[PDB]
Amino acid sequence: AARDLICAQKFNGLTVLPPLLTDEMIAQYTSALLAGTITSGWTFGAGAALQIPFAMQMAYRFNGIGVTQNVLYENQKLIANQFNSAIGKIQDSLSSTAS
Amino acid sequence: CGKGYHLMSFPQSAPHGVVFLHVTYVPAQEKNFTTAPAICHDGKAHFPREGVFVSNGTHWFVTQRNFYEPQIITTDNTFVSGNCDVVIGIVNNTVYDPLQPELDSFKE
Ligand SMILES: *[C@@H]1O[C@H](CO)[C@@H](O[C@@H]2O[C@H](CO)[C@@H](O)[C@H](O)[C@H]2NC(C)=O)[C@H](O)[C@H]1NC(C)=O
Ligand SMILES: *[C@@H]1O[C@H](CO)[C@@H](O)[C@H](O)[C@H]1NC(C)=O
Ligand SMILES: *[C@@H]1O[C@H](CO)[C@@H](O)[C@H](O)[C@H]1NC(C)=O
């Protein structure tokens, strides 16, 4: 085709170096963090990862706010459906708006 | 303030800087247990006050989260909220009442 801008930058002595960590390694780190925070809660960030069921972890996180844990166990389908709708809206917001 | 659960920190001087000695608490020796969210006893659902329900294989205890010491499931360390058909994962266990032995002894 024609002379690209990056070819002119390369010919004039300007170089871009690649990063040390590839995008696959960043994705592996992110997946490890997600798996730890889903399966073990906050315990993997303070020592050995200790497993806990997710409803019980969410009840602990409600006691961290000020709401007693009987609220979640008697409404678990409602929090589950609200979270599913809220995370489904993120995909619809990201598939259209580029700002 | 350091990795783990923070307890203390001590400063020290250094040329053009400071050095913090962070004293933290780390859990060490874990073991598996079977757990439940609530106890369905006498048509009522019991939830722990400050703790979690565990089983050593046959019996059910309530314990704190960051350390393992078990104790008997009691009305004093639990609370009641509704009936046991809404919570998913309930198990069946008796709940001790400390009032009743002294109450019946006063009754007789
Ligand atoms: C689970 O814990 C309970 C409470 O400590 C155990 O019950 C007691 O176990 C001791 C140890 O042999 C016995 O001497 C007692 O007679 C038991 N008491 C009762 C009321 O059973 C129980 O054995 C433990 N179960 C397992 C599988 O370790
Ligand atoms: C708990 O159970 C898992 C799977 O059964 C096993 O790999 C592990 O060694 C057990 N003990 C601890 C302390 O996690
Ligand atoms: C617990 O006890 C109730 C009646 O007291 C019974 O209907 C229920 O099936 C029991 N739960 C299990 C898991 O057996």
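In chain A, numbers come from Swiss-Prot; the residues present are 845-943, in order.
If you're wondering, the header gives electron microscopy, 3.1 Å.
The backbone N, Cα and C atoms fix where each Cβ goes, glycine too.
In the three-state DSSP scheme, A:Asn856 (variant position) is classed as coil. Taking the Cβ of A:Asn856 (variant position) as reference, no residue of its chain lies under 8 Å away while being at least six apart in sequence. Quoted from Swiss-Prot, the note on natural variant A:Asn856 to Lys is: In strain: Omicron/BA.1.
Annotation of the natural variant A:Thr859 to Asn in Swiss-Prot: In strain: Lambda/C.37. Taking Cβ-Cβ distances under 8 Å and a sequence separation of 6 or more, A:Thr859 (variant position) has no neighbours in its chain.
Annotation of the natural variant A:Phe888 to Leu in Swiss-Prot: In strain: Eta/B.1.525. For A:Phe888 (variant position), the Cβ neighbour count at a 10 Å cut-off comes to 17, with all displayed protein chains included.
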